[PDB]
Amino acid sequence: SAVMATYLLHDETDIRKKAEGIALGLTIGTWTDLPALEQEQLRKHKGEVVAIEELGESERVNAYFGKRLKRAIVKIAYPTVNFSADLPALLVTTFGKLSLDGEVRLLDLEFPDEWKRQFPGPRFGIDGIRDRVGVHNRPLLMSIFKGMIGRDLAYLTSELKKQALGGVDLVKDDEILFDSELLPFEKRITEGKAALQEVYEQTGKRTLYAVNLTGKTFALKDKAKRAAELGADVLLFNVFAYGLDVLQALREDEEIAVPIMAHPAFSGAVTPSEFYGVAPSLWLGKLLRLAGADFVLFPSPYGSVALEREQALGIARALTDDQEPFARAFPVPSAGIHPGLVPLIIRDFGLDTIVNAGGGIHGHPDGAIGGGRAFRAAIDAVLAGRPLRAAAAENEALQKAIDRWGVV
Amino acid sequence: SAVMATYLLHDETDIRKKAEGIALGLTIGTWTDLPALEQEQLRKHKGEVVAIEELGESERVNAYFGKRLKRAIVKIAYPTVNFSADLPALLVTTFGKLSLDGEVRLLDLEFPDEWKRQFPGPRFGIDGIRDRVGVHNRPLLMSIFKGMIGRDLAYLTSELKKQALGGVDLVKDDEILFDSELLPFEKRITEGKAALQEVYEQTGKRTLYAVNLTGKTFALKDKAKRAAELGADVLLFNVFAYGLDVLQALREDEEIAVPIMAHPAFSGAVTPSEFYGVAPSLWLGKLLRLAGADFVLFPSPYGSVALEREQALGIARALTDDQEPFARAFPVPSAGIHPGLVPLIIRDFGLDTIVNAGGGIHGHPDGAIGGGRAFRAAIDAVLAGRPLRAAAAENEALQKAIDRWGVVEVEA
Ligand SMILES: CCCC(=O)/C(O)=C/OP(=O)(O)O
Ligand SMILES: [Mg+2]
Ligand SMILES: [Mg+2]
């Protein structure tokens, strides 16, 4: 039983030597200087290099570093009996001191099934979320509150109702919206709930509200429990500013049991480099799903703020792979999304994804209501196999959206 | 009142345009379309670009990216009224969505004094730690347990004694030593304490034990409190695997009040890039001190695993700057350290530093006892105004260390 870590290494020195040094140094330390009884005692704790795939040198990389760097994908096995069954221990064991060892980038982690079972996965997942939103035959649609910093509850409820009237399935606080005297956490929840209930009585559709869960770590469970009691729909959480273990703690608390939406804020401090950090499929995908996120937002491959296509697809794959012993998490490609991108979003991510937009909603000529209607029309058109311009002939909101941002 | 963030940007599009976009987009979002009444009401929340220092375009960077990238240092002011007084809010506000915006690297964060005061800083700091171990003037000496994974308490106590008999001031668990049936957290503390007092009884040397504080986040305060009750000397903490806010929580809990040693594990996932992440001086220095670390271990600028000299010095400066409303944190340059490096360590970091012999101390020809003796002899030599080799001629432990690893020249 061992967790196998896969790394990308760049080095001017022997990579196999370094890999072997890591496997031994980061597990039992030394081996050949150990007495007979001690070797049989520590054998189960000895790390091992599982494989080394040589990639050959890159002129571009060499030029950048001004040196000749050998490249390779290295796989190392760390016995699970070497650490406690928790994410902080996993990270320290597989990329603690090693993260400081020059050019080393963590690409993936693979675990025995028995080990994975010590973790929760999403509480609701795609199926649970669809049941709660009441939408099963199409991708979901979400809008983001914009310009709320410094505004009051009257403004919040007004803005919340407009987005809901646009037909969005969910509305989330912007991740930079923190608790204040004007907008207290509990008041956002209770007043938002009432406002959405009024819209529900007018349309028959109840839009869900993902409220930002912020503040100090040791106060999170208490307010999350209050959120559950007050009837909050979803908890938005900037997990990377805390720790993966905190997300897991929120997921495992039976007194919370509210869907959790993980935001990518600060994940960019770890994922972009070619030589360092942790790959996004693992950092935003595999680990967040395992830790308990029901939704995971990540930069789409389309906007100004984006991810390479295969990187984004890799995250979605990790979130939905049904071979994992966890519920599937909702992939939410984000940033700069507008109606004209709906055809591509569905083509790339399928039906089990969420169309998420802030400016794409509020920037519509007719406000949030028009913005939401344009998106709903675009989604229906794609599912029906109709070009957006054809569908726009029968939907003014979509026409205005297409005229403003175009079709991709 | 605003927090000023300093960023390094690489971009093929207008940097000033992007800067203004960040100041506005990450604060109030819109401004020009707001009526006079709303502007005056939201003015206090409006972010602003403070300065933009244009740097020379780099041929090396351009070749790497295969494009022409303009470079600049951008400073943005974020009103403190926009976010709550906690580190997670600070990070999300100054480098949340922005960390995803292409080539942007956070270099520094400047806080108004009034804001800093809502944070603890180290509980003990350099002065407090020196009093706890009873060592003034000279740099401290610390060693790390070797190969403890899979071992039992009898092995731990025997190994702990060897290190203390070598004269080290502090011994720390390896950061990858997690709790187990063989080595329970509380037992390491109590058995370790007994072993160290026995050593004091025979040699007169006082040695502290930094025990690894691990496990799930919400069980940390309970065990730290227990550690305090049991008299633990220092709590070693892999802060970067937990979040800066957790370190602050441990520091602010009056029922703990035990020195905290922050380990750099995982910080390398954030600090090394030339275009992304967060600079070491901020991530390992300024923020850890503010959060409550009494000691901060970081890659020294000497070994295989290291940091550029100015980078390492920058961390030490942030940890010890007397201009901050916080106690100074002990800088502990680590990795590759050996007796032959003591002169350079003291020349570079001064007397208020800790020589971290790490696990290498066990590699001395005569084991940890000889290894510690070699280090203590080297420290005394420098303080006595003598070359290591002069002292080596009178100290066999030091001579063996020099013969084994050599002496690093300090002459400029
Ligand atoms: C990748 C997450 C982006 C985000 O947090 C946000 O609020 C986006 O807004 P729009 O780009 O849709 O206007
Ligand atoms: Mg946002
Ligand atoms: Mg270690």
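Residues 2-409, in that order, are what chain A shows, numbered as in Swiss-Prot.
Every residue gets a Cβ built from N, Cα and C, even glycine.
Annotation of the published mutagenesis A:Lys98 to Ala in Swiss-Prot: Loss of enolase activity; the original residue is retained in the structure shown. Of all Cβ atoms in the protein chains displayed, 23 besides its own lie within 10 Å of the Cβ of A:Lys98 (mutagenesis position).
Taken from Swiss-Prot, the feature active site, proton acceptor applies to A:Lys98. Classification of A:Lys98 (mutagenesis position) by DSSP places it within a helix.
Following the DSSP three-state reduction, the secondary structure of A:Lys147 (mutagenesis position) is coil. The Cβ neighbour count for A:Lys147 (mutagenesis position), using a 10 Å radius and every protein chain shown, is 19. For A:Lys147 to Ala, Swiss-Prot lists a mutagenesis experiment annotated as follows: Same activity as the wild-type.
Sequence-distant neighbours of A:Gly337 (substrate binding site) (same chain, six or more apart, CB under 8 Å from its CB) are A:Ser301, A:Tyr303, A:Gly304, A:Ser305, A:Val306, A:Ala307, A:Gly360, A:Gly361, listed in sequence order. The substrate binding site annotation in Swiss-Prot covers A:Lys147, A:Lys173, A:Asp174, A:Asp175, A:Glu176, A:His264, A:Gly337, A:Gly359, A:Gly360.
Quoted from Swiss-Prot for the published mutagenesis A:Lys173 to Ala: Same activity as the wild-type. Cβ neighbour count for A:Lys173 (mutagenesis position): 27 (other Cβ atoms within 10 Å of its Cβ, all protein chains included).
The Mg(2+) binding site annotation in Swiss-Prot covers A:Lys173, A:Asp175, A:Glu176. Note: A:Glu176 (substrate binding site) has non-local neighbours A:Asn213, A:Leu237, A:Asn239, A:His264, A:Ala266, i.e. same-chain residues 6+ apart with C-beta under 8 A of its own C-beta. For the recorded site, A:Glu176 (substrate binding site), the DSSP three-state label reads coil.
With an 8 Å limit on C-beta distances, the recorded positions from A:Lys98, A:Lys173, A:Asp174, A:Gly337, A:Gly360 that reach chain B are A:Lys98. When the recorded positions A:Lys98, A:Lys147, A:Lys173, A:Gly337, A:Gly360 are checked against ligand 2, none has a Cβ within less than 6 Å of one of its atoms.
With a cut-off of 6 Å between Cβ and the nearest atom of ligand 1, the recorded positions A:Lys98, A:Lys147, A:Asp174, A:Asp175, A:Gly337 reduce to A:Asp175, A:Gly337. Of all the recorded positions listed here (A:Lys98, A:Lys173, A:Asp175), A:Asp175 has the Cα closest to the Cα of A:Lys147 (mutagenesis position). Cα of A:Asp174 (substrate binding site) to Cα of A:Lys98 (mutagenesis position): a distance of 37 Å.
A straight line from the CA of A:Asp175 (Mg(2+) binding site) to the CA of A:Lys98 (mutagenesis position) spans 35 Å. Ranking the binding-site residues A:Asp174, A:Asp175 by the number of CB atoms within 10 A of their own CB puts A:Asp174 at the top.
Recorded residues A:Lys98 (mutagenesis position) and A:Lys173 (mutagenesis position) have their alpha carbons 37 Å apart, per Cα-Cα distance.
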